[PDB]
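Undergrad: One structure follows; several queries about it will come next.
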Amino acid sequence: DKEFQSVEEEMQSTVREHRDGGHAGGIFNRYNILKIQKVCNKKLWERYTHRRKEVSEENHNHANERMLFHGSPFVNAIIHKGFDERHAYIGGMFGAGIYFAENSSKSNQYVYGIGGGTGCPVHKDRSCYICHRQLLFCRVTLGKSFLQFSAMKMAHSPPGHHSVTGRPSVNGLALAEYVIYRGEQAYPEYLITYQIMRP
Ligand SMILES: O=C1NCCc2c(OCCCCN3CCCCC3)cccc21
Ligand SMILES: [Zn+2]
């Protein structure tokens, strides 16, 4: 379908060269997309749309929804139980939030853990070309998003806001990131199974 070709194009076209030279996510310019599955979880969808309507009413009738990537070793728990801020802690650049990227390759750096962890479970390789990885392409309600350049360890959204947008700066994020502090503000719409490809 064209819906899945659209997802594959967003996955491929948003790849960037990383500052760490591929340390966290592996060395690649493109992916081998194996499968794209649409997640249909009615209870999670309703939790998401209920919150989306509330945020829209608090943001000049505008949800400020975006399709963003999310990488995690816990993709299976997310598709069944949803995103959960109780699993977030203060240690990230913007604190105890749930993080998303507009660049698929940035989300790919988190699939095997923080900084890629020890890589794939079978080969302990962050640049594994063999093992199949999974990323989520998500509907995310940003609402009134607080723009920030430097570290600001939050527990919750800033007063009057619904999310934080980390913008690139000198010393300094290389790429944007989007952070929510309520799990119901994202819906894991597509589950993408893929491999990174050797350049
Ligand atoms: O796709 C993403 N997944 C999570 C991390 C992430 C980014 O932020 C790194 C911030 C460190 C704190 N995180 C929360 C708890 C454990 C994982 C790391 C930025 C953009 C996308 C993502
Ligand atoms: Zn492997």
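Shown for chain A, in order and in Swiss-Prot numbering: 962-1160.
Quick reminder: no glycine exception, Cβ is built from N, Cα and C everywhere.
Dumping what Swiss-Prot says about this protein:
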type	residues	note
MUTAGEN	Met1054 to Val	Loss of activity
BINDING	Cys1081, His1084, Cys1089, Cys1092	Zn(2+) binding site
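Give me the lay of the land around each of these features.
TA: In the three-state DSSP assignment, the secondary structure recorded for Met1054 (mutagenesis position) is coil.
Note on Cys1092 (Zn(2+) binding site): other Cβ atoms within 10 Å of its Cβ, all shown chains, come to 15.
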Undergrad: Around the Zn(2+) site recorded as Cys1081, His1084, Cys1089, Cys1092, what other same-chain residues have a C-beta within 8 angstroms of the site's C-beta center?
TA: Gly1080, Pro1082, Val1083, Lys1085, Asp1086, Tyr1090, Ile1091
Undergrad: Of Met1054, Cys1081, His1084, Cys1089, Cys1092, listed as recorded positions, which ones have a Cβ less than 6 Å away from ligand 2?
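TA: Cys1081, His1084, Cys1089, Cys1092, by Cβ distance under 6 Å.
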Undergrad: If I restrict to non-local contacts, at least six residues apart, and a C-beta distance under 8 angstroms, what lies near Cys1089 (Zn(2+) binding site) in its own chain?
TA: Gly987, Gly1080, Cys1081, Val1083, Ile1157
